[PDB]
Amino acid sequence: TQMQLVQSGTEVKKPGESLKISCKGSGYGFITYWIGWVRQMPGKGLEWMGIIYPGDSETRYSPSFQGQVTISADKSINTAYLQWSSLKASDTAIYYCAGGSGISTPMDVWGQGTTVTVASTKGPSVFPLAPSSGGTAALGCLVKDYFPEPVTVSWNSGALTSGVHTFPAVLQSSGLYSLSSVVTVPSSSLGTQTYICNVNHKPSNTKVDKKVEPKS
Amino acid sequence: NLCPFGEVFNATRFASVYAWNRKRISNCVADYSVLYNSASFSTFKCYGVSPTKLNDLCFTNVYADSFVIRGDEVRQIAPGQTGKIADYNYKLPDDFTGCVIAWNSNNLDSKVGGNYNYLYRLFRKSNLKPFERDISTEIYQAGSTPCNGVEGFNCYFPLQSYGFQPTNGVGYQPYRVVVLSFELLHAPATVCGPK
Amino acid sequence: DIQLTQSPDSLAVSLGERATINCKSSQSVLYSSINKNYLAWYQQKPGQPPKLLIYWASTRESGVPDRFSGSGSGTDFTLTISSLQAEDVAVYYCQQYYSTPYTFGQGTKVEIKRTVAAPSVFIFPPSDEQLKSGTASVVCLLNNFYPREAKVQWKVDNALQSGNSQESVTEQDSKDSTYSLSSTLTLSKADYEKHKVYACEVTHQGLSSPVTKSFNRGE
């Protein structure tokens, strides 16, 4: 490979705090590379923020990000930086750094992105979606009122992946996320097999195992 | 038949920016990896072209422009710049395709009594067109009265010398600059990469 | 300042057929020195950084199949995926790198065009545990269907509900190319105990008649 861009880890910050994420180029010929920053909000397209030439720190910004962020660089360690002074909730996105030898050249190398989260937390309430009473019956778990994304849901401690649909979360009008994860199973299993959904929510340190069974 | 980038980059004597020197690169294989794998360059800004991606590319001709300026003025060797060097000495077009390579040459182009062989143009009645070279030494008429090739009141000699002393701070010490430009016409290509 | 507009926003093409995406620039991107247009094409998939497919309007980047090809000049450019394959389903952006600021297109979603499939419909009453907290969530599931379009109408004692439900659709399944949908009716514990029949009426292309699933509160 000619160049590889490693990026700093995932950031969970509070509104108002400052933040500085890095992007280190690993490879020879870095003297010729220009590093840009691309923001991708959750579920949205790609926004080019700016670009910097580390050799002399020439910096160009997009008009949508001029004065909102500061793109610096440390040419002694082949590292480019992107920093905020006061984080807003509207800064929650994934930030890719992209490089390319030269300016007005294609960005042909990308890092795997740095996901930034500017948010308060709340653990989810887990409620059972019990099956109703030949063929196959469906059941699930309702994961409601949590912030922020994501929550990870698995069944039987990960021993039931076949036929599972964990729906993408939607933002309720209360500002909290709601989500449902359902699984279809043979109808004769409801009398024997135990069905447990495991809901993990890292930001709130909550782990819930919920027993699902038909309502007698 | 490797391209003679050595006799351009390691030329014992460079040239003043007002009389910048151009080397025509033709009928040779150019291994640009020697350029960007070198650890002895301060600036390597390429525009509209990727130096790591053209060792499998061909061009009709490649031009190597070399001169000497000071550190404050290296940023002026770029498209869309203004100043003494960009307007009166060496201008790049807005759609410039090539690289601007520069490195500090204080160990070479400085003398204890001050190096005064490198000159730059201070005045001119109009800005330079891209890749234009003016070497005239006509007296610049700055006022209403016309000079008859005589230097005097509102009548300036157009060339001033750099004061390259080894004790100058960074930005006033000399930098040697090489500008590689690439053209591609509807004509045979003679400068290709080793691939 | 150059602005890019892609078209179409969404594109469904059958396996092995030709997909074409158009990109319009508000300004030329032609360098005169080297007769090349400074337009690039990127592909992005979930959880992955963008992948460069084509640069200089019509030059293929390494690691790109031969079936990707670009064309165009001036202000109209085209990305062409001939013989569309399974792993070609992604979002495609056109980027200009003529001058800063770099700008992207809005994005073009490319999906494979399957046969219609009716959804299996289920309905779930709210749990007794949630009712102690004062809220009631009624979930209606539409499992494994195509196409995505499907009207879901909540009915509470035969009264059409509006402005109190949210829908969510899964990603297209890799094996059978089907979606799944969950509609969630939310109302207070008081309002939930005022009525008896909670119904979910699903209208879909694969159903010759609207399928309704319902339950009576506490039975």
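Just so it is clear, chain B uses Swiss-Prot numbers, and the residues here are 334-528, in order.
When the header is checked for method, it gives electron microscopy, 3.3 Å.
Positions of Cβ are set from backbone N, Cα and C atoms, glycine also.
According to Swiss-Prot, the feature domain 'BetaCoV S1-CTD' maps to B:334-527.
Record note (Swiss-Prot) on the natural variant B:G339 to H: In strain: Omicron/BA.2.75, Omicron/XBB.1.5, Omicron/EG.5.1. For the recorded site, B:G339 (variant position), the DSSP three-state label reads helix.
On its own chain, B:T376 (variant position) has B:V407, B:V433, B:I434, B:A435, B:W436 as residues at least 6 apart in sequence with a Cβ closer than 8 Å to its own Cβ. For the recorded site, B:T376 (variant position), the DSSP three-state label reads strand. The note that Swiss-Prot attaches to the natural variant B:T376 to A is: In strain: Omicron/BA.2, Omicron/BA.2.12.1, Omicron/BA.4, Omicron/BA.5, Omicron/BQ.1.1, Omicron/XBB.1.5, Omicron/EG.5.1.
According to Swiss-Prot, the naturally occurring change B:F486 to V is described as follows: In strain: Omicron/BA.4, Omicron/BA.5, Omicron/BQ.1.1. Annotation for B:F486 (variant position): same-chain Cβ neighbours under 8 Å, separated by at least 6 residues, are B:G476, B:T478.
DSSP classifies B:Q493 (mutagenesis position) as strand under the three-state reduction. Here Swiss-Prot notes a mutagenesis experiment, B:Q493 to Y, with the remark: Reduced host ACE2-binding affinity in vitro.
Here Swiss-Prot notes a natural variant, B:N501 to Y, with the remark: In strain: Alpha/B.1.1.7, Beta/B.1.351, Gamma/P.1, Theta/P.3, Mu/B.1.621, 19B/501Y, Omicron/BA.1, Omicron/BA.2, Omicron/BA.2.12.1, Omicron/BA.2.75, Omicron/BA.4, Omicron/BA.5, Omicron/BQ.1.1, Omicron/XBB.1.5, Omicron/EG.5.1; May enhance affinity to human ACE2 receptor. Neighbours of B:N501 (variant position), defined as other CB atoms within 10 A of its CB across all chains, total 17. B:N501 (variant position) falls outside any helix or strand according to DSSP and counts as coil.
Here the C-alpha separation of B:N501 (variant position) and B:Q493 (mutagenesis position) works out to 17 Å.
Here B:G339 (variant position) is positioned 30 angstrom away from B:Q493 (mutagenesis position), judged by their C-alpha atoms. In sequence order, the recorded positions near chain A (CB to CB under 8 A) are B:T376, out of B:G339, B:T376, B:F486, B:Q493, B:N501. Take the CB of B:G339 (variant position) and look out to 10 A: across all protein chains shown you find 10 other CB atoms.
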